[PDB]
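The structure appears right after this line, and notes come after that.
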Amino acid sequence: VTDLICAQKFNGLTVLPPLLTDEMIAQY
Amino acid sequence: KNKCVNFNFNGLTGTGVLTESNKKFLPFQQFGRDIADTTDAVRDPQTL
């Protein structure tokens, strides 16, 4: 399951990181 | 370099942080653009 955000993040569209990281999700 | 500035290069102008990278444009082709059709880099109009 797959910079791209580099160009769009500069246009004013910000990608917010998830409050729950993928590392802690694996512990669930 | 490495600062927020308003730059004017040849016939192009804009604002952004200028940092020399390893990208290589073709000899005669000065201005690039990204997937968004906005210039992500510029070659020094004077030096190379």
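For chain B, we keep the numbers from Swiss-Prot: what you see runs 535-582, in order.
Determined via electron microscopy, 3.9 Å.
Yeah, the Cβs are placed from backbone N, Cα and C, and that goes for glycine too.
Swiss-Prot lists B:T547 to K among its natural variants, and the accompanying note reads: In strain: Omicron/BA.1. With a cut-off of 8 Å between CB atoms and residues at least 6 apart in sequence, the same chain places B:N540, B:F541 near B:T547 (variant position), listed in sequence order.
DSSP classifies B:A570 (variant position) as coil under the three-state reduction. Non-local contacts of B:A570 (variant position) by the CB criterion (under 8 A, 6+ apart in sequence, same chain) are absent. Natural sequence variation is annotated in Swiss-Prot for B:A570 to D, with the remark: In strain: Alpha/B.1.1.7.
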